[PDB]
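Peer 1: One structure follows; several queries about it will come next.
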Amino acid sequence: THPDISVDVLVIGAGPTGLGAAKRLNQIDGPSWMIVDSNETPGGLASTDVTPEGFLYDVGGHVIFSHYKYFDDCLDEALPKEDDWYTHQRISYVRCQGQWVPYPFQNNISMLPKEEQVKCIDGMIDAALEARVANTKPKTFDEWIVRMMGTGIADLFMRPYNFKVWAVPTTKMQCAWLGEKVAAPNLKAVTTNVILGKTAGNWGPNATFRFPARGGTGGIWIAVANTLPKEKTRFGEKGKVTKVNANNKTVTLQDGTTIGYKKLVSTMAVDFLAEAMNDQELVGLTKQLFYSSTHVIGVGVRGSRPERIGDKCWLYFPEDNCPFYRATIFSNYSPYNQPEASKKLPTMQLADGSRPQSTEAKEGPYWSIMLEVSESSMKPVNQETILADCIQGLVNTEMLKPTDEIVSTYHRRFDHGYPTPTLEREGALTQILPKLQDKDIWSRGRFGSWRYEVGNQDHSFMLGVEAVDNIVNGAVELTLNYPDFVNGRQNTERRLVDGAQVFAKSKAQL
Amino acid sequence: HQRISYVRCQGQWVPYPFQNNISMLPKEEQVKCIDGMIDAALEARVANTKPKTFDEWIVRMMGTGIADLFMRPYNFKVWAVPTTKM
Ligand SMILES: Cc1cc2c(cc1C)N(C[C@H](O)[C@H](O)[C@H](O)COP(=O)(O)OP(=O)(O)OC[C@H]1O[C@@H](n3cnc4c(N)ncnc43)[C@H](O)[C@@H]1O)c1[nH]c(=O)[nH]c(=O)c1N2
Ligand SMILES: O=c1ccn([C@@H]2O[C@H](COP(=O)(O)OP(=O)(O)O)[C@@H](O)[C@H]2O)c(=O)[nH]1
Ligand SMILES: O=c1ccn([C@@H]2O[C@H](COP(=O)(O)OP(=O)(O)O)[C@@H](O)[C@H]2O)c(=O)[nH]1
């Protein structure tokens with residue numbers, strides 16, 4: 001029997017990856033296509049929730065810094081107005097020994113206690129000498145750390161923090177993933193700073209960035225989705241894929257609709273895809289991948305932004321006096337992420353956990369904090385007490401004063417948080433992805449292709465754009481297979497308007 | 001007597017031996033000195049030959065920093081010959 005619908009290229013999922021695919025498919029305007037999503041609102045893990053009190057929370061707080069001009073082009077098309085964006089400078093610190101060490105930590109030893117400083121430089125010297133002679137390569141993420149920073153920093157920050165976020169020991173992870181993620185410290189630069197007491201916080205793709213004025217990052221992906229022809233979309237319960245028949249190239253949707261395809265671009269989690277295919281081999285294969293779940297906690301507090309907080313952006317917490325690994329002053333990103341000062345809200349509780357002095361609706365202004373906590377079979381979290389442990393954690397780290405007035409809470413558990421860069425990961429992926437490609441299925445995205453190196457909105461979006469370009473023009477998928485390549489260059493060649501469109505336009509005016 | 005010996009540099013009294021007391025120098029000078037020691041230490045880890053001149057020895061063991069700030073000028077001032085000739 002024939003499918004209810006037939007198209008050349010079918011995109012599953014409307015997060016950044018999928019929309020990337022849809023944008024390029026829309027630009028080329030050649031083969032027929034369709035994008036579906038089980039959610040009425042596109043954006044996936046890049047979406048935004050709002051509390052009953054009017055606070056916005058990303059999925060951990062998201063940040064736009066682009067390696068691609070194509071990515072930029074599409075954002076400027078969705079949000080063309082100027083007052084649609086704010087530009088920020090990256091103010092990032094690490095919490096250590098009661099200090100706010102400027103990021104990257106390994107580059108600002110100066111702020112630590114003198115006692116600790118000595119232990120870090122000692123380690124760094126032992127490594128710089130051993131690295132002067134090394135000929136082999138690091139096997140684990142742990143070996144990589146010890147070699148690039150020394151034991152001083154490893155025990156002080158790297159080891160404890162990484163477990164805290166990955167929910168697995170540094171010894172169980174690979175190291176080919178950390179190109180532009182972890183800074184390798186230069187002895188000359190580290191000591192120079194310790195001597196001058198200066199700071200080095202320019203490092204990284206994060207230095208400067210922009211944030212959407214309204215709707216958080218979620219509003220971006222809504223704006224983008226609006227540029228696509230509606231007739232080619234299915235968002236909501238009518239767009240969930242419940243079965244994938246790779247053998248006869250059909251997909252079955254939640255309401256029973258079937259779609260035939262020639263090429264399939266899938267952005268759903270590859271472990272879910274295996275299930276929906278009912279393929280025993282792929283299931284056993286995907287079950288060798290590892291992932292951590294992420295608890296996002298949102299806290300809205302009353303008052304004008306404290307001076308202790310200032311223009312800070314996101315913070316790191318390697319110490320065990322709080323459950324979360326990262327915190328974001330989400331209210332500094334936009335004046336529309338929290339209620340306006342005039343809005344009246346009762347105090348739900350004080351930061352220390354006790355009842356407020358007054359429960360009457362008072363005015364603002366307000367600010368917001370967003371926290372992330374990791375969870376895995378190696379690092380369990382109690383779902384009934386986590387919110388309380390975070391708030392307390394906030395006090396322990398001098399983020400909030402015990403007497404601070406909390407006006408709103410938020411808590412959500414995302415089962416698939418991070419795709420874990422385990423030692424076994426590439427062993428499994430190098431099987432799965434080619435096996436899926438041989439069925440004409442491009443599985444791409446954070447959990448589509450499972451590579452954290454290149455998980456991230458701009459990267460994921462591009463993974464999509466490239467999967468289409470590979471399917472239609474034979475383009476090599478650079479972002480997928482060569483993360484270091486795309487990350488250390490300016491990717492300017494592909495644009496939202498290429499020659500193919502320019503020529504086709506003049507040929508019509510001709 | 002105990003040896004109380006300093007080197008006069010940049011209007012400071014740097015305790016002898018100079019190359020062990022970079023602490024007392026101005027911060028800007030300290031930077032040049034440590035950078036040299038690091039580049040020198042990193043080459044020392046790998047050397048298998050022996051220095052020819054006195055100058056090659058000073059660069060290998062203290063770096064360009066200390067070499068240019070103290071050693072080179074001083075050693076001429078006392079030996080009345082360039083380090084390169086010793
Ligand atoms: C905690 C944390 C923090 C960060 C970020 C994420 C996370 C979780 N990100 C990365 C980012 O969120 C990510 O790259 C994109 O969301 C990935 O897009 P995907 O489409 O691949 O996945 P994602 O999961 O987001 O989207 C896929 C979609 O597919 C749909 N779907 C699933 N199954 C389906 C089915 N069966 N049928 C139909 N639809 C289905 C989902 O409903 C959804 O709409 C990020 N990015 C950034 O650049 N800055 C940052 O700060 C960070 N940091
Ligand atoms: O001060 C720091 C903080 C971060 N990291 C490393 O950077 C990685 C990713 O940090 P980032 O916040 O950029 O990752 P994200 O979760 O936002 O994708 C972490 O796993 C750490 O190993 C680091 O080297 N120094
Ligand atoms: O702070 C110092 C002082 C001395 N010198 C070196 O030590 C050598 C001998 O100095 P010393 O005063 O011991 O010589 P003396 O004149 O007493 O025999 C000199 O040539 C310098 O090269 C040095 O390395 N650092």
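Think of each number as a place in line: the chain as shown, counted from 1.
Backbone N, Cα and C define each Cβ position, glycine as well.
Taken from Swiss-Prot, the feature FAD binding site applies to A:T17, A:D37, A:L45, A:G60, A:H62, A:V241, A:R326, A:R446, A:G455, A:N456, A:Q457, A:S460, supported by experimental evidence. Under the heading NADH binding site, Swiss-Prot lists A:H67, A:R90, A:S92, A:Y418, A:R446, A:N456, citing experimental evidence as support. Residues or ranges marked as NADPH binding site by Swiss-Prot: A:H67, A:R90, A:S92, A:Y103, A:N202, A:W314, A:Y316, A:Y418, A:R446, A:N456, A:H459. Here Swiss-Prot describes A:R90 to A (Swiss-Prot position 91) as a published mutagenesis experiment; the accompanying note says: Lowers the catalytic efficiency by a factor of 125. Quoted from Swiss-Prot, the note attached to the mutagenesis of A:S92 to A (Swiss-Prot position 93) states: Lowers the catalytic efficiency by a factor of 14. Experimental mutagenesis at this site is recorded by Swiss-Prot as A:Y103 to A (Swiss-Prot position 104), annotated: Lowers the catalytic efficiency. Under mutagenesis, Swiss-Prot gives A:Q106 to A (Swiss-Prot position 107) with this note: Lowers the catalytic efficiency. Listed in Swiss-Prot is the mutagenesis experiment A:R326 to A (Swiss-Prot position 327), annotated as follows: Abolishes the catalytic activity.
Walk me through where these features lie, including what they touch and how far apart they are.
Peer 2: For A:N456 (NADH binding site), the Cβ neighbour count at a 10 Å cut-off comes to 21, with all displayed protein chains included.
Shown in sequence order, A:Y103, A:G201, A:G204, A:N206, A:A207, A:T208, A:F209, A:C313 are the residues of the chain, 6+ apart in sequence, with a C-beta less than 8 angstroms from the C-beta of A:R90 (mutagenesis position). According to DSSP, A:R90 (mutagenesis position) sits in a coil region rather than a helix or strand.
DSSP gives A:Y316 (NADPH binding site) a strand state. Proximity of A:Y316 (NADPH binding site) to non-local residues of its own chain (separation of 6 or more, Cβ distance below 8 Å) is seen for A:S92, A:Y93, A:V94, A:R95, A:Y103, A:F105, A:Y161, A:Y325, A:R326, given in sequence order.
DSSP gives A:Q106 (mutagenesis position) a helix state.
In the shown protein chains, 19 other C-beta atoms lie within 10 A of the C-beta of A:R326 (mutagenesis position).
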Peer 1: Which recorded positions out of A:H62, A:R90, A:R446 lie by ligand 1, going by a Cβ under 6 Å?
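Peer 2: Going through A:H62, A:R90, A:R446 in sequence order, those close to ligand 1 turn out to be A:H62, A:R446.
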Peer 1: What's the number of neighbouring CB atoms sitting within 10 A of the CB on A:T17 (FAD binding site)?
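Peer 2: Step by step: centre on the Cβ of A:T17 (FAD binding site), count other Cβ atoms within 10 Å, giving 33.
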Peer 1: Where ligand 2 binds, which of the binding-site residues A:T17, A:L45, A:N202, A:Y418, A:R446, A:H459 are close by, with Cβ under 6 Å?
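Peer 2: Close enough to ligand 2 is none of the binding-site residues.
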Peer 1: What's the CA to CA span in angstrom from A:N456 (NADH binding site) over to A:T17 (FAD binding site)?
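Peer 2: About 9 Å separate the Cα atoms of these two residues.
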Peer 1: Write down the Cα-Cα distance for A:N202 (NADPH binding site) and A:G455 (FAD binding site), rounded and given in Å.
Peer 2: 22
Peer 1: To the nearest Å, how far is the Cα of A:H62 (FAD binding site) from the Cα of A:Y418 (NADH binding site)?
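Peer 2: Spelling it out, the Cα of A:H62 (FAD binding site) and the Cα of A:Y418 (NADH binding site) are 14 Å apart.
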